[PDB]
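Enquirer: First the structure, then my questions, so here it is.
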2 protein chains.
Amino acid sequence: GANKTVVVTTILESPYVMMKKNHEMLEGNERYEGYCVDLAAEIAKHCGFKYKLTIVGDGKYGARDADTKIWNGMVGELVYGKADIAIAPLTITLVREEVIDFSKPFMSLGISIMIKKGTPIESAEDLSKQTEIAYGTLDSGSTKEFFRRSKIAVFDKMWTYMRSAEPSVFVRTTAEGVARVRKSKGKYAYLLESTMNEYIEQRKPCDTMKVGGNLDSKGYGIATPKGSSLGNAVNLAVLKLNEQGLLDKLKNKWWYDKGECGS
Amino acid sequence: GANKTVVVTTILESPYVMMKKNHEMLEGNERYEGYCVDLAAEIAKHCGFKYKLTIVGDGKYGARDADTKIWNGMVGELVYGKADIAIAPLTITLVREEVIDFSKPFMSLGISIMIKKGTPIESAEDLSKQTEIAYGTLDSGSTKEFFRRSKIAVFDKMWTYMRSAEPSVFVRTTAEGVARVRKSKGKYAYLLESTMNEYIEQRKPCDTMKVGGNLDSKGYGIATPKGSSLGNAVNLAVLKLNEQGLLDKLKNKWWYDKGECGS
Ligand SMILES: N[C@@H](CCC(=O)O)C(=O)O
Ligand SMILES: N[C@@H](CCC(=O)O)C(=O)O
Ligand SMILES: [Br-]
Ligand SMILES: [Br-]
Ligand SMILES: [Br-]
Ligand SMILES: [Br-]
Ligand SMILES: [Br-]
Ligand SMILES: [Br-]
């Protein structure tokens, strides 16, 4: 059949996808900017397709409801045919690989700890051994599932705390978690992916920092519906852009060239 | 058809695959030990197959001869049907992805610089701006191809030097490169993957070190012949073992628990 505009699902997450300053006066894909906006343009060019960026309807990454078995977020939009490809900071996980296809990773990351500067915390073990400082995760993503499923002693203890903590320690968006770190003044630490942590560390008011090593090691992938013909070309495009140094260029562009906390 | 023993191609590369001390008195898979030996056992268990470890015939990772178009190394053994799966520190690259299938990565790495302690070199740019210190790569792997294909200014200059340097700066095995660093006493630096660099840094005589950041970012994958039915199960196995923390355990086992240069 004739070529057709590719529906891209993505998510408003800085610096991956952000509304341009003058977005109210702009239309279509020009409303948005960021790492994944640049990446979408490069993938489309190499694969030779036109595309339309759309923000995932429920603003979620993707989880399977245990009772109804329904997928939400960007994963759901792929599973149920509402989008042709997801170009976002979407983590490659076993449960997702079973229902959608993933390119080889375009970015590496791991779960990490964000603290308000001066917080007496250096590690996940530190967090698990105390109760003065609360901590939590994004409410429906791969980080929360990591703790839910972990059988590692320290991470198991953290999950037991987080799942029952009052008031809730989970947040609906990364921005809410950052905000809670900043205004709790050392009494909340946020568990999030090192990429987003490192980005926020370079943003004013420059009052947070990443502490300790990463808790795990994983990657983001471009996702397509299982068996989609688009998957092969997209995977080769990712590998080409990585070897060309383009992915490194985009990381430096959106994380550090634009750093607001000094050189 | 009935189940059949899976032929695994791998390569003698420390600490991935090594001859056991008493290998002369042992048979079959028991002759070998290392990260990839443990990994092979875990993958086979989760996928439910028996296997036989074999060392790649020509001792090479894999490259395509430009004139004959013939693949050598572990890639060739997969392409031409001599092995069913490769379980080794085999880098995922575009040219290889076109001819074989790769799991999602089981280990991350990047090209890195190894120096004799005290060598006045901190970066690839440092190397490219001088001639007193020679430098080279493994003779037929992904690192050499990286420099051959790079259009980045600094890496292009390094390749122009290395490809024409006299005497040859390329080595047949990692051990030869390490040996040349050690006995050139600061007048040779070796370009190799950060994983192998980090391992050697923890081995006696503790006279080398990794300097600077990595030049790129990539991963190792389990490789199967293109379209092989084994690929899907192996990929899910890799993802499961990563999320279980097994891959991290194996890295610590073979790199740092066994470190010989202190704590
Ligand atoms: N990248 C994650 C969302 C962020 C997080 O869970 O920390 C996902 O794909 O679910
Ligand atoms: N891992 C590399 C070999 C080592 C190197 O090139 O430095 C490959 O798969 O070709
Ligand atoms: Br997940
Ligand atoms: Br991955
Ligand atoms: Br580029
Ligand atoms: Br290659
Ligand atoms: Br990769
Ligand atoms: Br385990």
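Each position is counted from 1, following the chain as shown.
Header says: X-ray crystallography, 1.9 Å.
Heads up, the Cβ atoms here are built off N, Cα and C, so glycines get one too.
Under the heading L-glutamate binding site, Swiss-Prot lists B:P89, B:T91, B:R96, B:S142, B:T143, B:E193, citing experimental evidence as support. Annotation of the published mutagenesis B:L94 to Y (Swiss-Prot position 504) in Swiss-Prot: Promotes dimerization. Strongly reduced desensitization; the original residue is retained in the structure shown. A mutagenesis experiment is reported in Swiss-Prot for this position, B:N242 to D (Swiss-Prot position 775), and the note states: Increases rate of desensitization.
Map these features onto the structure and tell me what's around them.
Expert: Just so you know, the Cβ of B:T91 (L-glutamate binding site) picks up 24 other Cβ atoms within 10 Å once every protein chain is counted.
B:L94 (mutagenesis position) has a Cβ environment of 19 other Cβ atoms inside 10 Å.
Look at B:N242 (mutagenesis position): DSSP puts it in a helix.
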Enquirer: Those recorded positions, B:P89, B:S142, B:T143, B:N242: which ones have a Cβ sitting under 6 Å from ligand 8?
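Expert: Passing the 6 Å Cβ check against ligand 8: none.
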Enquirer: Of B:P89, B:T91, B:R96, B:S142, B:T143, B:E193, listed here as binding-site residues, which sit with their C-beta under 8 angstroms from a C-beta of chain A?
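Expert: In terms of proximity to chain A, the binding-site residues that count are none, since no Cβ is under 8 Å.
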Enquirer: In the same chain, outside B:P89, B:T91, B:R96, B:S142, B:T143, B:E193, whose C-beta lies within 8 angstroms of the Cβ mean position for the L-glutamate site?
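Expert: Neighbours within 8 Å of the Cβ centroid, excluding B:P89, B:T91, B:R96, B:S142, B:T143, B:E193: B:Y61, B:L90, B:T93, B:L109, B:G141, B:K218, B:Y220.
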Enquirer: Same-chain residues six or more away whose CB lies under 8 A from the CB of B:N242 (mutagenesis position)?
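Expert: Counting only residues 6 or more apart in sequence, the Cβ neighbours of B:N242 (mutagenesis position) under 8 Å are B:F106.
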Enquirer: Does B:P89 (L-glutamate binding site) have same-chain partners at least 6 apart in sequence with Cβ under 8 Å from its own Cβ, and which are they?
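Expert: Once residues fewer than 6 apart are set aside, B:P89 (L-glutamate binding site) is near B:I11, B:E13, B:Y16, B:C36, B:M107, B:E193, B:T195, B:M196, B:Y220.
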Enquirer: Measure from each Cβ of the recorded positions B:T91, B:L94, B:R96, B:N242 to the atoms of ligand 2 and list the residues where some distance is under 6 Å.
Expert: B:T91
